[PDB]
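Written out below as structure tokens is the structure these notes cover.
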Amino acid sequence: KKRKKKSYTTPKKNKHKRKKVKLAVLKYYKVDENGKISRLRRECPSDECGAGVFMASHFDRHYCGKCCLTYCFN
Amino acid sequence: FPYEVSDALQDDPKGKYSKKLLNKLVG
Amino acid sequence: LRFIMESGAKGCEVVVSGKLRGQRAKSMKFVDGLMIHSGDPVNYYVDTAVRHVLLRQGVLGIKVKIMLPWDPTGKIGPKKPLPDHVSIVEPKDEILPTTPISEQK
RNA sequence: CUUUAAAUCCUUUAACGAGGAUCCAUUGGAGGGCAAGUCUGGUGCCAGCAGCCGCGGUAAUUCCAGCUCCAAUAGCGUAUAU
RNA sequence: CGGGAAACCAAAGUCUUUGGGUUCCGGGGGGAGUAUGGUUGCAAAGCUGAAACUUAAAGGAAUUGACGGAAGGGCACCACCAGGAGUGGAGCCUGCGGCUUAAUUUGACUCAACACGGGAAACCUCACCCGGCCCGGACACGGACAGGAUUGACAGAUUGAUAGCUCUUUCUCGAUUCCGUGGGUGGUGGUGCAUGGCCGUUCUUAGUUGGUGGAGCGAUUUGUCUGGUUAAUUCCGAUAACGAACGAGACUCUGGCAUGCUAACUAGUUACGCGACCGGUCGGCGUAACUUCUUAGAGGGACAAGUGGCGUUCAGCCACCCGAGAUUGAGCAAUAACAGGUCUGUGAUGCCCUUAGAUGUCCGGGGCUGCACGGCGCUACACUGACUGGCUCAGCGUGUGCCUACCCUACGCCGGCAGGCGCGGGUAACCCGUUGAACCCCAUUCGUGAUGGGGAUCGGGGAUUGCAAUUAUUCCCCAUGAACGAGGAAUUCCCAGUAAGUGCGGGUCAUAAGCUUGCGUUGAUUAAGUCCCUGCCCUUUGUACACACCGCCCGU
């Protein structure tokens, strides 16, 4: 049969753009005049979550995606 | 008796190399 | 073929098919002795093997077919009756004494 | 010196003159006829070879070249007449 | 005798062992017996008669094969005759009659393409056509960061059911590169004219080949045949052939045949223990004798201790008088061949590509479906046919968890039912099951048969173990109405339980068969035929054919 014929469609369209960054610094809660973390925030008492991961605030969607679950208090 | 030229001739008795093989077989 | 004849088989045919000389393929076979091609007594009386040999030009196929003698394990000799093919077993005929008088002890 | 009207060229005597003895042999050909490679690269019924038969259409022993070989050899090929 | 290339010739012999006498005449094929000159003739034309140019052959005899709208024999329902069922017409499944948002033909010179690639693609089908998140570079060595940039059920601004493919938004495993020495990204992409292997076809026909010997200079021939005459190069026989080899046959499996299985809880049963009734529910413990059906499960014989006729009295053939059996159907299937098919079956392999939504993940929708029974499987204008008053039945073969959840299902309930729930049986003669493989009197019940031989099919208890059912597994079933007495231009059917009805299985199968492959109740007085078609085989014969008659070839 004939080939895919998917090369000449979708005109005047561009790919979804994801920002290129070097470090993951501002992704976390860093408003302490030094970028450090305090002990007032609670840690989840469950085993399915990594110890290193900490809660963060993003003015959109959420700091997540593999499980596609919003972790915000809402 | 040499068999290589005999086989080469028996594969095609009237091919491009028939004259040379037949001549080599004579002697 | 000479080995098979010296092995004791009463027939063998081998075929080498493919490219032996030139771009085109020749099927070249040698057969000697006897070889049945039909009927049931080609399973228990003929052994056939097909194999492939690679070459800078391609693949050569080797087909070897062998006849087997009458009695098992390569014709050891007559044994308990398990007939499988036609044979004329001719024993030594009886011989009479030439002398007019019979045996004396 | 000799030669010979004078010369030259041979011949003769010296001096120098050879190791890549660079003091470097060519002309045709390698399928058969007919001697000698269906080795390698390129070309792909093109360019060409081929007196004749034929080779070349993407592994060409036949073309274009490299190497190798062989025929004669200071000679060899070609055209024509015989 | 001898000669000759041989066919042939008692001359075509007495020829390299070449000389009896003499005349004419040829020197590769065409041009061409043409031009021109001469000559003859009333004329037609006759005699003599070139060259330029062109060409590697033209030709003779014989051999093998192929071909013949040549002859003589033989065979075949992939041929015909006699018929039956059939067919783009009076439904259903797909393979062309027509094609450019591809829509279908990738194998065809047929019958050796086309319901074939076991190819029924809602799985990702050869992707197919299309707003498809991909990298499937995770082969070690040109730049190589320490984020190639590797999600989203998501409120018109993120305009598809779990594709942030409109907008510097954007994240709970996350350091993971674009490549020079070798079929590497996926190895279904070529070349099946480079091949193997495996098939198909010539091949359903009976053909094929040495060795020694004979014939011929030789190719080659004889053997391998005049004939009778077999399904048959089968066998008698004849015989410069004799011996052999392959094929055919024999062989294997399979079919309305067994009074032995020192044989069986699945199948009845001699003497036990059951038992109304004119040696029984001992097949309801279990008859070590069983056996008859069943196990076609293991050991057997019987077309000639035969008859008549035809035939060379042989090989054989046609009918039948002590008598179960007097051509079951398949498998295997030779030499030589095809530029037959397959590189999209393959860890069976020769010769290759280089750089971004790579043929491999994502495609809601969808590929032949844009289709009118002159490619398989379908309608009998009728007592041979009806809905169980009739069945103690005639009868292939599958079925579950080892990778792997996805198998066959009995029985109850939801029920008067698709479909759903529940405990149960089954690794299988043990359960489905005594498999619902026709209803023979045929307890709605046929007179001039639009009307039981459709009911030219969409409404209804309610509609699926699987994302997608839109030309499709949905499902249990309901008044005459497009056909009317077997519907012809022409066709890869068919002769003893065959054709043709019907159905049931198996392969495909998460769902599924109007596909294919097997299985069931079915006959003969047959046509005991033929070579007129289409083909094949043998012999003779002709050939200027050998790329072999789809040939060669002639002329305008």
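To match Swiss-Prot, the residue numbers of chain A are left as they are there, and the shown ones run 78-151.
The deposited model was determined using electron microscopy, 2.8 Å.
Backbone N, Cα and C define each Cβ position, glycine as well.
In Swiss-Prot, a published mutagenesis experiment is listed as A:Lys107 to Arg, annotated Abolished monoubiquitination by RNF25, leading to impaired ability to rescue stalled ribosomes; when associated with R-113.
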Packing count at A:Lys107 (mutagenesis position) (other Cβ atoms within 10 Å of its Cβ): 13
For A:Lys107 (mutagenesis position), the three-state class that DSSP assigns: coil
